[PDB]
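Q: Dropping a structure here in C-alpha cells format, bear with me for questions.
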Amino acid sequence: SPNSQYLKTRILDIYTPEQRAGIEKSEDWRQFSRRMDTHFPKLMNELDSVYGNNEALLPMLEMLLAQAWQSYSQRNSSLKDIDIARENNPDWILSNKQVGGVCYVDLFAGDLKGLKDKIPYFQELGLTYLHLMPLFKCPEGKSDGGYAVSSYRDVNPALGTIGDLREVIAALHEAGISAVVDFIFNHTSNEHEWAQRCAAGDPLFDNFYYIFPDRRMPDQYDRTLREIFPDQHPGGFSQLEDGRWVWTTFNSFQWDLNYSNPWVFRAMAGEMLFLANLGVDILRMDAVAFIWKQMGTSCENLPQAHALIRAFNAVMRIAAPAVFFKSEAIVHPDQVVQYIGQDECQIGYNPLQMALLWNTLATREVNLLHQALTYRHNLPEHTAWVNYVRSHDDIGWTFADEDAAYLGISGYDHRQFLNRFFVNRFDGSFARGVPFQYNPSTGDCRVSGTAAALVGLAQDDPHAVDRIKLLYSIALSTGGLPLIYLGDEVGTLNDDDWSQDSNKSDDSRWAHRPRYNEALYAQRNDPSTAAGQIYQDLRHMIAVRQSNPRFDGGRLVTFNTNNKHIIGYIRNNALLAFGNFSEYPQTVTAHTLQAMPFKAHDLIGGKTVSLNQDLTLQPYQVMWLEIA
Ligand SMILES: OC[C@H]1O[C@@H](O)[C@H](O)[C@@H](O)[C@@H]1O
Ligand SMILES: OC[C@H]1O[C@@H](O)[C@H](O)[C@@H](O)[C@@H]1O
Ligand SMILES: OC[C@H]1O[C@@H](O)[C@H](O)[C@@H](O)[C@@H]1O
C-alpha cells in the first residue's frame, strides 16, 4: 500500500512547476501536509481492511485525496480556525457547558428564515448545540420525514435555499451554537440521480446499490435479516417494476448504498466534504449498523462497517478537523458502544439509558437502570454519550436480554409488558402512546408518543410534570451531551392530525412530531401552567449543569441507595444525585448515608439537606447534592 509522502507528490502534479512551488510554501498546504502524515496511515489501513487488493482502491484513494486537498484549500478561514481549536481540545464534547436541542425546521419554525428568527429563543434556553432534521431534497409525499434523500446538496425548497441554510449556520455560530445535521449515508431515495442511473444500466453508476434478478439471493439473505419496518415489506428487499429486487432495509423507496464498491465510498466522502465546508460541526451518522452486508450474517455491525466509519473519520482529520461524528446505532448495548471512539464516532446516542428511563417509570424499579449506569456508562477517553429522553423516532426496548436475565428478568415477557403499558393497554397505566411496527411474527413492537403523552400530561396526571423533570434531570447529569427534543420543554402533546393524513397514516412516529405549539410557548413564563412549570424546571437544571464544574466530563460511579425505587450516582466525587421513580414517598436511610457529609446543599430545590438522618424524597423528586 502507498505512503503519505509519495501520494502528496502526486496530488501536486496538477500544478505547473511555477504554481507548485507556490503551493509548497503556502500555509494551507503545510497544514494539510502535516495532517496527512499524521492521519493518512489510519485511512490507508482502514480502506485496506475493507477493499484489500481491489484494483480500484488506489485510483479511488488518489482521487479522494485530490478532492480532499481541493476541499481544504477552499475551506473558509473561520472554519480553519475551528479546525485548529478542536484539534487541540478533543474533549470539547465532554464539557458540562454543552446542551443540545433538535427540531424539524418546517414543524418548529416553518422555514429556514423562520428558524433563524428562533435563535434568540435557543440562546434563552441555553443551547450550544442544534440538530436540524433532514434539510435536503426528497420525494414529495412519503419520504420517511426527509430520510429518503434525492439530493445531498439541493435544499428542500419548502424549507428555503442553500443560501438560507448558510445564513442559518452563520447565525448559529454567531450565537455560540454548533450546527448539527444528518449524514444519511446508508441509503438514498429511489428518485436520487445515482439510483436512477444505476437501475438504468449507466456504467458510471454500476454497482452503486444491491440489485438482484430474482428472489434467489434475497431469500437467502432474509434468513438472517431483522425487519425494521415490517409494516412496509418483509425481509430487506423490494421489487422494481421490471421484476428485479433491490436491497431496502427501510422503506421500499430507500435503496441501500453499496459500500462494497470503493467508488461509493469516494462518492459519499465527497458529500461529507461538502457538508464540512458549509460549516457543519457535527454529522449524525445515520444507520451506521447497516453499511456492510454479508450472506449468512445479520448484516448489522459487521467489521467492515466499523472500518468504513473510521476511514470517514480519517478523511475529516485530514480535510476538516472541526467535524465530529455522532453515531446513531439503535442496537444491542454490546454493539452500540463499539461505534464510539476518538477514531470512529466521537459521540453516540445512548439508547440504553433512554429506554431504561422509560422502563423505570413503568416498573418503578431502578434495577435495570442501575445496572446500566454501573457497567455500561463509562466510555474511552475523548468520547461521550448523547443522552436523551425522546427523539423523532419510536422508543425501542434495546436493553440486553443477557443483562436482564442476570436480574431474573425475561426480556421477551418484559417487553410485552412495557409495550402494553406505554400504549395504555395495561390497567392503571398513565401512558398514552401508540404502537409502532408491531411484528406478529416476532412479537416485537416499539412505542410512539411525545414525552408529555407518555408521562400522562394529556389527561392532566398530577405527577406528569414531575416525571418529565425527573427524566430530563438524568440525561442532564449522568455525563455526556444531553439532547432536548424541542417541544418537550413546554410539555407538547401528540399531534392529532397524523392518523388521518394519508401520507402519514402508516407511520405512527408522526404522533410525536407535532408542530410548534404557540399556546404552550406563550405560557413558558407562567408558573401556574404545566408549560411554565416544565420550562422553568428544565431551564433551571440546564443553568446548574452549565455553570457547575461538578457535572463536567462523562464518568460516573453509582451509589447503592438500598431503596429499589431510588437511583443514585456520583459525579466527580462531588455531586450525589438521587432520583425517586415511585409515585409515593421513598426513603434513603441514615444507615445508608453514614459516609456522607452531615449537610449538603441540594441544587434542585435550593435547600440544605441533612444526611445524618433518614432522607425522604417526595414522589418523583430529584436531588443534586453537593458533597464536595
Ligand atoms: O432512514 C431510516 C431511518 O434512519 C434513522 O437514522 C432515522 O433516525 C429514522 O428516522 C429513519 O427512519
Ligand atoms: O405488572 C406487573 C409485572 O408484570 C410483568 O409482566 C413485568 O415484566 C414486570 O416488570 C411488572 O412489574
Ligand atoms: O457506611 C455507609 C455504608 O455502610 C455499609 O456497611 C452499608 O451496607 C451501606 O449501605 C452504607 O452506605
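Numbering starts at 1 and runs along the chain as displayed.
How was it done? The header gives X-ray crystallography, 1.7 Å.
Heads up, the Cβ atoms here are built off N, Cα and C, so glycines get one too.
So Swiss-Prot lists these for the protein:
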- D144, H187, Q254, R284, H392, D393, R509: substrate binding site (BINDING)
- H187 to Q (Swiss-Prot position 195): 98% reduction of activity (MUTAGEN)
- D286 to E or N (Swiss-Prot position 294): Complete loss of activity (MUTAGEN)
- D286: active site, nucleophile (ACT_SITE)
- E300 to Q (Swiss-Prot position 308): No effect (MUTAGEN)
- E328 to Q (Swiss-Prot position 336): Complete loss of activity (MUTAGEN)
- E328: active site, proton donor (ACT_SITE)
- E344 to Q (Swiss-Prot position 352): 30% reduction of activity (MUTAGEN)
- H392 to N (Swiss-Prot position 400): 97% reduction of activity (MUTAGEN)
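Buried or exposed, and what's around them? Tell me for each listed feature.
A: When secondary structure is read from DSSP and collapsed to three states, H187 (mutagenesis position) falls in the strand class. Around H187 (mutagenesis position), the same-chain residues at least 6 positions away in sequence with a Cβ under 8 Å from its Cβ are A148, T248, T249, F250, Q254, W255, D256, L257, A287.
Under 8 Å, Cβ to Cβ, and six or more positions away along its own chain, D286 (mutagenesis position) finds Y147, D182, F183, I184, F185, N186, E328.
A coil conformation is recorded for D286 (mutagenesis position) in the three-state DSSP classification, outside any helix or strand.
In the three-state DSSP classification, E300 (mutagenesis position) falls within coil.
DSSP assigns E328 (mutagenesis position) to coil in the three-state reduction, outside any helix or strand.
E344 (mutagenesis position) falls outside any helix or strand according to DSSP and counts as coil. Over all protein chains present, the Cβ of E344 (mutagenesis position) has 23 other Cβ atoms lying within 10 Å.
Long-range Cβ proximity for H392 (mutagenesis position), meaning a same-chain Cβ under 8 A and a gap of 6 or more residues, is found for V102, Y104, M133, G145, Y485, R509, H512, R513.
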Q: What is the interatomic distance between the Cα atoms of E344 (mutagenesis position) and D144 (substrate binding site), given in whole Å?
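A: Here the two Cα atoms lie 27 Å apart.
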Q: So which of the recorded positions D144, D286, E328, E344, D393, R509 sit close to ligand 1, that is, with a CB under 6 Å from an atom of it?
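A: Among the recorded positions listed, those whose Cβ sits under 6 Å from ligand 1 are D144, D286, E328, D393.
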Q: Among the recorded positions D144, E300, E328, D393, whose Cβ has the fewest other Cβ atoms within 10 Å?
A: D393
Q: Run through the Cβ atoms and count how many others sit within 10 Å of the one on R284 (substrate binding site).
A: 25
Q: Please report the distance from the Cα of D393 (substrate binding site) to the Cα of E300 (mutagenesis position), rounded to the nearest angstrom.
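A: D393 (substrate binding site) to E300 (mutagenesis position), Cα-Cα distance: 19 Å.
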Q: Could you tally the C-beta atoms, other than its own, that fall within 10 angstroms of the C-beta of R509 (substrate binding site)?
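A: The Cβ of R509 (substrate binding site) has 21 Cβ neighbours within 10 Å.
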